[PDB]
Amino acid sequence: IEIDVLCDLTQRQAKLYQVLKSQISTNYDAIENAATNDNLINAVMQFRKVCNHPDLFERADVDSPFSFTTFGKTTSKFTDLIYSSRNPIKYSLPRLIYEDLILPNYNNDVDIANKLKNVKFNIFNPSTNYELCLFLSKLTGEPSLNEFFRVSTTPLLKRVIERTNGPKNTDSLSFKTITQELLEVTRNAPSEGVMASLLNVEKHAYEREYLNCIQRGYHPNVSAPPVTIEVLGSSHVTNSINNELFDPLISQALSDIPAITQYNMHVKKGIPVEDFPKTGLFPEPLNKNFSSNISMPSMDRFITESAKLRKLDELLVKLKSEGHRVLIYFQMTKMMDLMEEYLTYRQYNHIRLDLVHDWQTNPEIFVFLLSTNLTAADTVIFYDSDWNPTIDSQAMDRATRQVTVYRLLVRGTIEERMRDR
Amino acid sequence: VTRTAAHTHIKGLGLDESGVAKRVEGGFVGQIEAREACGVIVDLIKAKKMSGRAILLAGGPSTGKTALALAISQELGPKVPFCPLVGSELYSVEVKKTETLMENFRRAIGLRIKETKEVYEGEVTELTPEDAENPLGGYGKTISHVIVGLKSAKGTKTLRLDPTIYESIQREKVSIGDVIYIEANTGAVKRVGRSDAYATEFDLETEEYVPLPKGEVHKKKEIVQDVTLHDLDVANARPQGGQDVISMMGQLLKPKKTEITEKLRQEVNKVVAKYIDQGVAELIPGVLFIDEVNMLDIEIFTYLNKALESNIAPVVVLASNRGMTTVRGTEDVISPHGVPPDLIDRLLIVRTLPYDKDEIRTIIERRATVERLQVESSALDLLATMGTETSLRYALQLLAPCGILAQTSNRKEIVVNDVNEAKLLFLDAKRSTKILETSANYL
Amino acid sequence: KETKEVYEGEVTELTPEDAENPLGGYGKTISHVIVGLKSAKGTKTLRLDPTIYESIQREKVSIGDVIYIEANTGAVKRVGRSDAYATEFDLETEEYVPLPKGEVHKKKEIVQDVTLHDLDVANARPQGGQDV
Amino acid sequence: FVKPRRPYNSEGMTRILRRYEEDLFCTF
Amino acid sequence: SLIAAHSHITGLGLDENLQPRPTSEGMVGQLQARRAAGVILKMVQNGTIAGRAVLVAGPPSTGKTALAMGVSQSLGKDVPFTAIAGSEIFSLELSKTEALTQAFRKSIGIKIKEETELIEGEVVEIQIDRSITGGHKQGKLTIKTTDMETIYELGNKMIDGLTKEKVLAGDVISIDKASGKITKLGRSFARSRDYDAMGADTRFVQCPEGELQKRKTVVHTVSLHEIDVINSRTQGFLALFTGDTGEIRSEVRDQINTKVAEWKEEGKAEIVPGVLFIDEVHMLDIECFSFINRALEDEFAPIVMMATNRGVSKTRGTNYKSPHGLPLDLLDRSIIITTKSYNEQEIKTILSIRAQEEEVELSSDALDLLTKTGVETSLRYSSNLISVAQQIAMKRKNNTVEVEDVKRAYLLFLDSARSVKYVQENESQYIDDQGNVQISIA
Amino acid sequence: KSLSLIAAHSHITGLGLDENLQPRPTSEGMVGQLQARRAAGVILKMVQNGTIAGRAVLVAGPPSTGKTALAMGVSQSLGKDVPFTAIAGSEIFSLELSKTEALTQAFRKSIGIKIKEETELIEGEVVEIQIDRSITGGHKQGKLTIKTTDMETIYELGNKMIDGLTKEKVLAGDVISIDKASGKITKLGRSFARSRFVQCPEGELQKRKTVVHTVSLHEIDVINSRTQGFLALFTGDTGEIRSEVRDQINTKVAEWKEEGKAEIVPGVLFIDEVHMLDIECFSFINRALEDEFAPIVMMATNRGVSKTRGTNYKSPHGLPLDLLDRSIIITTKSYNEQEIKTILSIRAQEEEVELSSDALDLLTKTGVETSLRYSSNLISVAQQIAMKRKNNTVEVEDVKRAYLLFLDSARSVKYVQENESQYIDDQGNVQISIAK
Ligand SMILES: Nc1ncnc2c1ncn2[C@@H]1O[C@H](COP(=O)(O)OP(=O)(O)O)[C@@H](O)[C@H]1O
Ligand SMILES: Nc1ncnc2c1ncn2[C@@H]1O[C@H](COP(=O)(O)OP(=O)(O)O)[C@@H](O)[C@H]1O
Ligand SMILES: Nc1ncnc2c1ncn2[C@@H]1O[C@H](COP(=O)(O)OP(=O)(O)O)[C@@H](O)[C@H]1O
């Protein structure tokens, strides 16, 4: 017969309130008296818009890092999409530096001295250093004597990708350490075994902590590609940079082959399985939530962004059993937010601004939103935190032989001053 | 209900419109001249015009300097960046202290940009790859292009992809019937989840179910984003978020602070100047608060002597407890507040006065009302006498054990016996020091 | 203290027996593989799993080698070639081990002595990530 | 009504089949 | 497990009136310090107060560490208790402030609620479609109980979890949908067609009844530092164990603070606090004290328990001396609990409690001489001598431990004062502080 | 322009000197120090000559006398593309680079090489594009119509231009720049079509454009070291570049200068607080200025007969005798009342302060008794007090209010010295209690 509910202030609500309080200023006590007596009125409506919903101020779109990129943007059968992101910082190098110090030339000595330092005077060269190669082939146990010269002159990550080696000489000084024995045991082993469960405890901690379903907390603020080098007048620079950034062995290594392409490659064209390029070497991310830095705006979070909306949804959870009606009152644009709310998550029978008498004849429907005789409604739910009780009396002129007034209120804001006065 | 911690009672500087302050408002008691000086400083800060300004909050221990810094931060707002710091935090083992100080200087300056995003989003209806004529040629990749079909709500479009965008697609592990989100700015893809048009009661991986994205595909939306200049420097020094092999290998490697060169900061300054000239970005300078500035050695003060002359360096406030104290890292140079006399010339010292008995009494009363304690007048007066006798902080930190003893004795109000028992159980510094001086076995 | 029920010996044949009603669109629908193992004083014919054939071709197992299959984990371990089947007289580089002794089905208790620090340094390091 | 099941694409990959009676492996 | 020096404390030994018994829960004496520690325990259990430093002080061999472990046992389950010493802060890859912040964020906890589906039934069939190279893995599962039979689609992780712990048809397994657990409870068909490769002898289980899917809600506790390392890089879970968390940036900390506040406001997560215990606090540097001074005043800050046995001494990193080795501004923020040395009755009760725990039987006269030796030199000396007297007694083939055994133990093993008197009489035998010695007999 | 708020040295635009190197009394924002300004002008002409390498000059004097102001005048009056490196003394102490090699980097960042190169560039307004897709897509041909304010042409496109035009989606009405050699298209912006906006470019497409590049020697040293990419120039992880790559670069730039393809641009290295360097760094500075490819090094210090860092003894200017022998010393003097008044008026002019004449004289007197930086800090805060009472003009009461609120050095020293018991001394003794 008389209910006044009070709600606290959420963190996004408090952040918007405190940035409005610091930015606008203009005697916030006198602004409170301005909201008491009713530009100043624009400040009072915008403070109330912060008080109702964050999305009534600004729509919360996707939370993505700032793309520090310049790319092909549309200024406004298929339309092809091609990757074109570049760093806005452009480092300019003259052609003289590149063509004189980096590329081979007739007056340059880069290829000659490079061969002389990498092949001719290599200590792993079997043509001139066969004794050292045979020494290390005794020690390591490599079956091939050119493995040492090949290993010393490859890039390290290319050595990582091309590492798959299983034959080894048994008459060698390379050893199988106790840890390596245990690793070979737990290469493939099930549960309920002592020797595997004493060494698989990282996966036990992953499984028992329910850690595959923890939401992402942190995303980077700015994402940027590597700094684009621009050399004017040479396509060799463009080809070399395109080769370096998009190396086909390495880009193929951090990715996968489509399964249709694998079937068309192995069976139809007769490519053996070992001849496939190496794939699947990208590390597995922790969950599906840690896959990318873009976070989709959770519609569940839209309820909890506004404390009035969260208390209203809890009230509807309690009050689905009974029929009531809701007043959105003097605020514009809150209609489409509540409209999207109950047609996005919790689908309710509703009507929004004849058909009024059509719902008056229908007992099972909940009216929800209306703006600012209707005695068929059993309960009107509204704010009562309005400056004019004449507006309240015109609202309850609408008013089944029962009323149960619930009054929505947010604490720690100008709404409490409104209620008191 | 709500977790309180230390000076949670502060809501702001508590000044008036003319620039004057009332005695008990804004959570503060006393220190009227310091409050008015900090109000003039925050007005200068909101003017957003001067660079390389510095003030010092001088005074003894337990006098309100960190309280004044928190009041300045609350008077500033969330859009203006406040970067709290301790003097000991500048000593890092990964990188020189000079670069840590410059990184904090760039972390104080904020930026707010409106950004336009090109977004292809929808439900994957079909996904076919097109192979190459020589998949084992050694050059190029095993596919050539990939056609993918996305339909949003009230729209449908077919996209033909280069292998890099589809490489990101298969790194995010999409399937037929999933809702995806291609960002054309960086090539980043986010898998929203399964479409809820199909049956959603048979998966075994706790997958979320999402309706069709509203509007057409190839959307263009405006996002407002708040970043600092230090974020730009970090994101350009360790480049991630691209789809080349350097950005892919940059995610998996261990992060490590490196000495960011001046050329990178100048290029970031030129790009941000271009963003401002376009009208899409605005500059928001902020603050940086080095509490316990006496912990810095002479080298950090020498670098501050030059780093305050920058045209972009923010306003930095400091705190110190020392009197006539020799500088750390020097042998004979004795200076006020532990701050060398070269830095004192750029500085603007704001003194902070000690408190009286009644000011201590109302501070303790306000802390009791903040912690939801009810205290009678006699126990409040006794706690005020204890504050003036031992210390202010020992009187503030004794309210919680009297509360524990109160709820032990099935009461809410704090009687004199409770503060007597809390005097007995817990000692202050001076009584424990007298216990130390009168023991043999180095108690 | 642990127990190990293992099978090892020289292989005689590996026949990927095709299934009756062999589905459609796939050739070689294995119902089971028959691996005939021989050792000293014993010889056993075995009816394995359809899936262990992928390990058989993964470790390059052919007729004339000695293998090592366990009962619980179900993995081959190609120890090497038998000394009797040294068919490449002139040039070969395969390891040659003697034919193993005892029955093919030997179940034994094995003790392992290990420190706790070895367990810590084995748990801390990545245990076969197969990532970059 | 009842919503349809997601389209399950099984083209181009091997199949491991285990049923109540006997085990299968269709490989390429 | 093994038996340690503080194993006899099983709580703190106080009533609901915060009044200590003379001997309860393995603790005897120290009434004022026990009452103060109980007050701090109740203040932690309330949880609404944060960042309060408590400094325990007294002489050595008094029970400061015993009081700290007593607080730890009475703290209850699912509440963090980071017990470090003073010297773990100094590191080669972590700064002192960063190691302290990592300790602070280890000491505070987050209790997260999750929703979990339970599926348990016999497996009818398993169809797994793997690619040619085995990378892509997709397939269908057909699990069944006696009331209904449903078919689920499988992802990559579930199929990879299915390959380990090989699941034949007719195997009763339990599926946890959220945690991704596969638990083969047993095999229920016992098929006549048995493979000669497989060696499993899983027990026979009854067919499950009831509905197939069951919803349950679970709670698990994770500290702030764990989520910081998890969100710091891609492979943060491995760095949680290997400790390769090198100087996490402040942006990560700000975003996780906002995130856990958001999780608190949704009712999803609950923040419980903890006790951070530092032992031999005087070992820290002055910059550690300044950072503790400015980091106790944060919203996420635990109740720091601080222990020292030292009087007025030189504070490290400085040229002066201060009480307890701590500067005055840190002593301002800290309330000091003091402790007092014991009499002969308390030492006798301590030794009786130690002997009753250590499974050693003593006579009355042996206990009296152990009490006299403990009150003479030190309590720890007699507490160590109980072990060797026990071992001498079992070498003499008698169950009890007699006075002659503890006399032989006292003769055999030396204490501090006797070793000092033996060093001082024979100063030429040992190497001096100037490195001068005579090794020759004559 | 870049990001430029009001700094301490913003009013300086150079050295107020004539063609005969005679300093004007107040010109280009800099007033006073006539001998120091003439000496810095001589050093400026020595840099602009470029025939003199590896000279060290030292500006010494009292604090707040304009040594950094003199160096900023030299930096502003150098011009563009002549390199200027400004480092504090506390920067070379690195945890991952040795101090001598950090000095070598700071030396070699200030010598630039000048290369002129010419390229063809097509920059016009696109009328329309037309591309016809094939039956399957094996070959793609299309036509392209671009125009300027003068010309109009139609181009036939091959495969690679169509692939480079689909990437970076070019519509009708765009203004783009096409590089023919590297195949790089950059979108300059949309033209004047009402439906970012940039005017349509002038005629004569395929025009010759000459771009002059200035690259420091440190960038060539990092580039020529094959283990370091150009990303070490931005990330700053060079890691002790070896000597052989540096000597290779020195010989190569020498042969470029003799061949005629390049021209050496010498520069200025300025070291703030050179007294914070240690003795071995001074030794390397002594033996590094001998090299031909060395800049003209400016050092600014104020210490007098101080100890040298890393040694026990004391030496004048905090510098050992051999480095003072290797250097020539410019002495700065203090300011009288009129120069302080003119500095304060220039600073108030730049910070947009309209201030009373009597308030100006009061700030002048405070700048005579207390150092100049106190008054220069006081103007802006007094102006904020002035807008606090809604007055656009700064009066004498605003200056008195700013004096009362914000303390200077000597008053804070006195206020500490009278109440020493409240603070913390060298021994860490503090009386926090206020009574008894
Ligand atoms: N003017 C004030 N009004 C109310 N409380 C104060 C005031 N000044 C200090 N305090 C209290 O004193 C304590 C110490 O203040 P803080 O500024 O954090 O350290 P310090 O005073 O040493 O700079 C804080 O808990 C704060 O609440
Ligand atoms: N009240 C007590 N209850 C139980 N054990 C105690 C008590 N007082 C002292 N002890 C014992 O005395 C020894 C010394 O206590 P501890 O705090 O660990 O070292 P210290 O007192 O030197 O700091 C411990 O082994 C502890 O078991
Ligand atoms: N001759 C001058 N002309 C203009 N401004 C000056 C002059 N001399 C000093 N200043 C100003 O005085 C302030 C402090 O001088 P500064 O150059 O820092 O002295 P120092 O070089 O001794 O540190 C600076 O803001 C500077 O702009």
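Residue numbering for chain F follows Swiss-Prot; the residues present correspond to positions 15-209, 220-460, in that order.
Looking at the header, which is where the method is noted, we find electron microscopy, 3.4 Å.
Any Cβ shown, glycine's included, is placed from N, Cα and C.
The ATP binding site feature in Swiss-Prot is assigned to F:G75, F:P76, F:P77, F:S78, F:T79, F:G80, F:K81, F:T82; the stated evidence is similarity to another entry. Take the CB of F:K81 (mutagenesis position) and look out to 10 A: across all protein chains shown you find 25 other CB atoms.
In the shown protein chains, 27 other C-beta atoms lie within 10 A of the C-beta of F:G80 (mutagenesis position). Here the residue is the original one, while Swiss-Prot reports the published mutagenesis F:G80 to A with the comment Growth defect at 37 degrees Celsius.
Annotation of the mutagenesis experiment F:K81 to A in Swiss-Prot: Defect in snoRNA accumulation. Growth defect at 37 degrees Celsius.
Among the mutagenesis entries in Swiss-Prot is F:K81 to R, noted as: Growth defect at 37 degrees Celsius.
Ranked by Cβ neighbours within 10 A across all protein chains shown, the binding-site residues F:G75, F:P76, F:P77 are led by F:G75. In sequence order, F:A83, F:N326, F:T356 are the residues of the same chain, not among F:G75, F:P76, F:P77, F:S78, F:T79, F:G80, F:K81, F:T82, whose CB sits within 8 A of the CB centroid for the ATP site. Taking the C-alpha positions, the distance from F:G75 (ATP binding site) to F:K81 (mutagenesis position) comes to 8 Å.
Applying an under-8 Å Cβ distance to chain B, the recorded positions F:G75, F:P76, F:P77, F:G80, F:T82 reduce to F:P77, F:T82. Around F:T79 (ATP binding site), the C-beta neighbours below 8 angstroms that are at least 6 residues distant in the chain are F:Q47, F:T356, F:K357, F:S358, F:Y359. Remark: F:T82 (ATP binding site) has F:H23, F:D296, F:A324 as non-local neighbours, by Cβ distance under 8 Å and separation of at least 6 in sequence. Under the three-state DSSP scheme, F:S78 (ATP binding site) falls in the coil class.
Listed in sequence order, the residues of the same chain lying 6 or more apart from F:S78 (ATP binding site) and placing their CB within less than 8 Å of its CB are F:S395, F:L396, F:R397.
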